[PDB]
Amino acid sequence: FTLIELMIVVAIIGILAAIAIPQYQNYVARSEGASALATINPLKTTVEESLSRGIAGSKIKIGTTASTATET
Amino acid sequence: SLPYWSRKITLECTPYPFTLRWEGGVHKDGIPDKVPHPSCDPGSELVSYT
């Protein structure tokens, strides 16, 4: 081993240790909103169906408790 | 004594009121508390009815 190789390696290390990094927060901030609406939009179909069929409001809830001929 | 004729007819019933009751609720998995007022707290709602 010599000093030339070691110095060249040290210089190349510092050279590589200079890559810039741009922002990456707005991407996730927008992806979260693009998914929230896509997930909570389809409920309007069920709401309109329940309001136009015959049953009144209030009884319309969320979860997984089966269904019947009165509550949705 | 002279002739005579008559007729009669009646209809009536006696009273006897009474009352009936019945309760119930939605069945859940892992809830042995079969009471209209579920004291547990799994993660749903029980409308119940009495």
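In chain A, numbers come from Swiss-Prot; the residues present are 7-78, in order.
So how was this one determined? The header says electron microscopy, 7.9 Å.
Any Cβ shown, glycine's included, is placed from N, Cα and C.
Residues near A:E11 (mutagenesis position) in space but far in sequence (CB under 8 A, at least 6 apart, same chain): none are found. Here the residue is the original one, while Swiss-Prot reports the published mutagenesis A:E11 to A with the comment Decrease in methylation of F-7 and loss of pili assembly.
Mapped onto three states, the DSSP output places A:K65 (mutagenesis position) in coil. A mutagenesis experiment is reported in Swiss-Prot for this position, A:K65 to A, and the note states: No effect on pilin-pilin interaction because the twitching motility is unaffected, but weaker Mat-pilin interaction and less detached pili during PP7 infection.
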Problem set entry | Chain-internal residues, separated by at least six, CB under 8 A from A:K65 (mutagenesis position) | A:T76, A:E77, A:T78
